[PDB]
Amino acid sequence: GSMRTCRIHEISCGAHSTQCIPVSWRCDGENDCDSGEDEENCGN
Amino acid sequence: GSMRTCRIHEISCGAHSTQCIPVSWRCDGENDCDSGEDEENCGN
Amino acid sequence: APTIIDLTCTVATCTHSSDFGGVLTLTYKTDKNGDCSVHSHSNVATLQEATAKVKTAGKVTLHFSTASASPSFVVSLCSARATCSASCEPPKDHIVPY
Amino acid sequence: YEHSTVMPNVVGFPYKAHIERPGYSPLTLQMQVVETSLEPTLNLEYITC
Ligand SMILES: [Ca+2]
Ligand SMILES: [Ca+2]
């Protein structure tokens, strides 16, 4: 299930990955996460 | 399945996590557990 | 009570101001997760909280306020002990309302 | 937090200043002179044609 729900303003970087990226890194144009979930479903 | 149902007044901190935290930390407003199951289904 | 062994103290930042202008980090080794009552054994520095959550990760943080240029105090965690020493710079604000 | 620095009067030079507050993480600014203008003060004497 959910692994490591991280902190107040993290993204948890995938439900099955142990990574925390700040919210400022979401849809920044860079694949910070290994899975790249941060760049998925961009452009609302 | 059941792996570390450890002690008298723990919550086992998730069904698949290697953690035992005191029952006093259930629904305390902080994510003590790695998964965060301690703050799930709170507010009865 | 959790068993605490090899407790070390380092101070990230210090500034002798009226508000709590100190950050104190404690490293420790434990067997179980519990609650320890944290105290400082001198009046040169005053801690902010009385109890802290000790976890298997091995890092807790405390906030303290001091008025001396270079403090030195003995902080305890459950039964352990350590000696904390730091260098503090003066604050720039002339007057505070508290 | 008062701070002071000296930056060159060269157009396009990417000057960066480092502010290290004792209680906070260090900060880096970026200042740049896009354009400059030097205006004298004139007193007309006469006109010729
Ligand atoms: Ca990104
Ligand atoms: Ca909790």
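All residue numbers here begin at 1 and follow the chain in the order shown.
Cβ from N, Cα, C; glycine included.
Database features (Swiss-Prot):
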- A:4-44: domain 'LDL-receptor class A 3' (DOMAIN)
- A:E10 to A (Swiss-Prot position 117): Complete loss of interaction with Semliki virus spike glycoprotein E1 (MUTAGEN)
- A:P22 to A or H (Swiss-Prot position 129): Complete loss of interaction with Semliki virus spike glycoprotein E1 (MUTAGEN)
- A:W25 to A (Swiss-Prot position 132): Complete loss of interaction with Semliki virus spike glycoprotein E1 (MUTAGEN)
Filtered mutagenesis positions, from A:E10, A:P22, A:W25, whose Cβ is under 6 Å from an atom of ligand 2: none
Structural state census, the domain 'LDL-receptor class A 3' (A:4-44) (DSSP three-state): 6 helix, 2 strand, 33 coil
Of A:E10, A:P22, A:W25, mutagenesis positions neighbouring ligand 1, Cβ under 6 A: A:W25
Neighbour tally for A:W25 (mutagenesis position), based on other Cβ positions within 10 Å of its Cβ: 15
Protein Cβ atoms within 10 Å of A:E10 (mutagenesis position), excluding its own: 15
Protein Cβ atoms within 10 Å of A:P22 (mutagenesis position), excluding its own: 12
